[PDB]
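Down below is the structure, laid out as structure tokens.
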Amino acid sequence: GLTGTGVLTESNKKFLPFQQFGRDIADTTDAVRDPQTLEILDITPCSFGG
Amino acid sequence: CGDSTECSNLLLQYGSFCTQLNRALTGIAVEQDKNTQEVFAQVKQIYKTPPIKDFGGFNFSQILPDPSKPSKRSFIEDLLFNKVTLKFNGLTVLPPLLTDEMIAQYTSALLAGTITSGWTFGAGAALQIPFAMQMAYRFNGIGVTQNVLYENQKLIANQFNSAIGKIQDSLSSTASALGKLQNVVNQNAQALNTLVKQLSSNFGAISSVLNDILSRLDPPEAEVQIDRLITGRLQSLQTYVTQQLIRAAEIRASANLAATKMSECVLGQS
Amino acid sequence: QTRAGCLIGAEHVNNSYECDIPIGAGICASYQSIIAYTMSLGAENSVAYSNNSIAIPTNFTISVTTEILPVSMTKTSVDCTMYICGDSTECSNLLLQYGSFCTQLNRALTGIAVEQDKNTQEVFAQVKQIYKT
Amino acid sequence: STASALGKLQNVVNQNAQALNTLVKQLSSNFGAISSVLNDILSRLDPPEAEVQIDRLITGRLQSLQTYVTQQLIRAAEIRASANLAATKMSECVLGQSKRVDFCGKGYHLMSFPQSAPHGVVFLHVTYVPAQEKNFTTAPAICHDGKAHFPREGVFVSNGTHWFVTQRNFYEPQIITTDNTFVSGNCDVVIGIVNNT
Amino acid sequence: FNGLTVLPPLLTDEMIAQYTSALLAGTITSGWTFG
Ligand SMILES: *[C@@H]1O[C@H](CO)[C@@H](O[C@@H]2O[C@H](CO)[C@@H](O)[C@H](O)[C@H]2NC(C)=O)[C@H](O)[C@H]1NC(C)=O
Ligand SMILES: *[C@@H]1O[C@H](CO)[C@@H](O[C@@H]2O[C@H](CO)[C@@H](O)[C@H](O)[C@H]2NC(C)=O)[C@H](O)[C@H]1NC(C)=O
Ligand SMILES: *[C@@H]1O[C@H](CO)[C@@H](O[C@@H]2O[C@H](CO)[C@@H](O)[C@H](O)[C@H]2NC(C)=O)[C@H](O)[C@H]1NC(C)=O
Ligand SMILES: *[C@@H]1O[C@H](CO)[C@@H](O[C@@H]2O[C@H](CO)[C@@H](O)[C@H](O)[C@H]2NC(C)=O)[C@H](O)[C@H]1NC(C)=O
Ligand SMILES: *[C@@H]1O[C@H](CO)[C@@H](O[C@@H]2O[C@H](CO)[C@@H](O)[C@H](O)[C@H]2NC(C)=O)[C@H](O)[C@H]1NC(C)=O
Ligand SMILES: *[C@@H]1O[C@H](CO)[C@@H](O[C@@H]2O[C@H](CO)[C@@H](O)[C@H](O)[C@H]2NC(C)=O)[C@H](O)[C@H]1NC(C)=O
Ligand SMILES: *[C@@H]1O[C@H](CO)[C@@H](O[C@@H]2O[C@H](CO)[C@@H](O)[C@H](O)[C@H]2NC(C)=O)[C@H](O)[C@H]1NC(C)=O
Ligand SMILES: *[C@@H]1O[C@H](CO)[C@@H](O)[C@H](O)[C@H]1NC(C)=O
């Protein structure tokens, strides 16, 4: 149910056993947990510029 | 809009606000570069201190560049750099034209020129002069005859040396002496942070995310909700731009004062 | 590939000249084809310091240089009722319920114009009489 | 011969013209209404929605006008600061000779001349620049008869065999005499003093 | 235009040229005394 774009990589963060997704500051998501494998991933915005 | 076709189509009919916003930001960046270049680029050549240093007993070790460190910075410059502390959502930060090494090179050239050639290099070609005679001229310039300096040289030198050491300690131990630069950095960071934070507001709509609005209603009222979101975000962007303009004007005034002080006090006696 | 991004259509050279078209991170490009290079701060020399040596000029030159400073800009005036309504009674009546949002604009513009006139008069009227050669 | 030397006044004029041009171009936007011309809205439909369309037009145009006014205020403040600086320069470097270095001209200031320009002023600064240097050997004081002599103004120099006193900014040697020097103490505490007559 | 007007400056360029001429004649003839 959480939708968004970006590139997904492997992360080493340690989600405590009941969180689902993480945000750092200014309320922007950085990590998610897939509901099947139960592993923590990492989201990065794919590149852009002028 | 965040890569939404409907948002772009709706925004297309508000004219050309973004062109002038980007124009203002580009002008601000160009002004910053001009400020730095005007402040620091005062000399025409790059002077170098002689390998042997005997300036009548004076000791400039703490402020002369140190070849050991790759940065080629002095002790005080390293202390100042270590003292202060500090592509996300469609916003970018552009690097300055002048790197820190070039600023250090300008500072070293100015220091070597004023140490070796007195004030002559600021009005033509650098002219060699022993340091003690230059300090005699500087005393003669404030109404004290040079007779004094030559008869009180060593003591005077000692005093100078001690003073230099003192400020190093005043920078090494005591903090909060550089509040202005830290304040500028904090202001910029806070403004950017709140501008990013504004994305989560509602502005009177039913949700703060476009996808939920699109995937829960037919277009007829989706347009109304998207219009509310668009006008709120546009107002926030305009406020941020205006604040940036005001701060840029103040910074430009400060930079002009700094350039005047550098011209009048480093290249000559005031 | 440079600290400022990526660049296509120019060649990187090992020399260093003055900066023509600034690019960033200490590099810029110029037309020769187009060449991109690290900016050069200036010439290099070492003054011959010694504890018993001096240099004294023997001749002189006289130089004339120019400096340019703006002092004023054009004075403009804008009428709200014609700009946003264009001689329409209904538009005027509708605008009448927004309070006094345009008296402020007129006051601001008049202040700007008066300031421009004061700027010019204060810069140039530095003398009391008119002298003749 | 060479043009493009007056970029500042050109920039001011271009900024003003661009601001006016975008302000007048803003009149051709729908702002979410059915048309960009008010006469069509008035003549095409019944008022109870005409006020809605006109309200959208009004709010858009008000926003544009406010933005223009704020930009004009900022630019006017900047121009006023520049005008104050120009007035100070005219007062100091034209009505008198200035001692503060590099305030007006590169070198030692002699005088300045003003000229007008369509929206500004141009200063012509006349400056004195030394040239054609030469090496010399120098000493801080002269020991004679157990006494130390310092120059009243100038500096001691030597071409290799004899010593002279010269003014600092121009080479003009003269014989050392008891009229252009003064005595203080004995030649025992001055570092670098030399023997002469 | 649609309500945009440009007002002429109070000091015409002839008077500005006259001020510049007076200043330059004064500084040529009387040095800095006239200031
Ligand atoms: C969801 O179902 C999948 C598939 O049955 C589970 O994945 C299995 O996990 C076990 C435990 O490590 C492995 O031995 C199997 O090889 C996995 N199968 C596949 C097809 O990957 C997964 O564990 C289940 N997760 C939950 C939370 O029920
Ligand atoms: C100038 O001052 C510096 C101190 O900043 C002196 O460097 C010290 O020199 C002594 C003796 O050589 C060493 O024991 C210290 O460790 C040095 N200090 C540092 C921080 O390196 C330097 O010697 C002085 N200059 C002269 C000519 O004496
Ligand atoms: C003055 O004396 C010096 C020392 O003999 C002359 O030599 C210059 O020395 C500096 C640094 O030692 C070099 O950078 C120059 O290239 C030397 N000049 C030469 C070799 O011609 C110097 O030439 C003399 N004259 C002046 C005007 O400095
Ligand atoms: C100081 O510089 C001036 C100008 O460079 C010298 O005057 C020149 O002298 C040469 C040789 O006599 C003439 O060919 C030039 O025509 C002169 N220039 C002008 C503008 O008249 C002057 O000789 C130099 N002073 C000394 C002592 O060498
Ligand atoms: C240094 O200056 C002195 C004074 O001008 C020079 O002495 C003169 O030298 C000329 C040329 O040799 C003689 O014709 C004069 O008779 C000398 N005057 C006296 C009072 O002796 C001296 O030659 C100069 N030294 C150098 C190395 O140039
Ligand atoms: C200027 O510096 C030179 C160094 O080049 C000094 O000459 C030294 O003087 C001491 C003391 O008389 C001697 O022990 C050294 O042997 C000298 N060195 C050389 C290379 O000759 C000179 O004394 C200094 N002069 C002044 C006035 O400071
Ligand atoms: C300048 O002259 C004085 C005296 O004419 C010199 O002082 C003499 O120095 C020698 C050697 O050091 C001593 O043996 C004498 O006793 C000194 N005489 C007096 C009266 O003090 C002095 O050395 C000379 N200066 C230099 C640099 O040689
Ligand atoms: C010249 O530049 C090339 C890259 O353009 C570099 O590989 C080479 O080492 C450089 N040569 C020198 C002498 O710096």
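Chain E is numbered as in Swiss-Prot, which gives 855-889 for the residues shown.
If you check the header, you will see the structure was determined by electron microscopy, 2.8 Å.
Any Cβ shown, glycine's included, is placed from N, Cα and C.
Recorded in Swiss-Prot as a natural variant, E:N856 to K carries the remark: In strain: Omicron/BA.1. Residue environment of E:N856 (variant position) contains 12 other Cβ atoms, counted within 10 Å of its Cβ in all protein chains.
Natural variation at this site is recorded by Swiss-Prot as E:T859 to N, annotated: In strain: Lambda/C.37. Listed in sequence order, there are no same-chain residues at least 6 apart in sequence whose CB falls under 8 Å from the CB of E:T859 (variant position).
Proximity of E:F888 (variant position) to non-local residues of its own chain (separation of 6 or more, Cβ distance below 8 Å) is seen for E:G880, E:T881, given in sequence order. The note that Swiss-Prot attaches to the natural variant E:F888 to L is: In strain: Eta/B.1.525.
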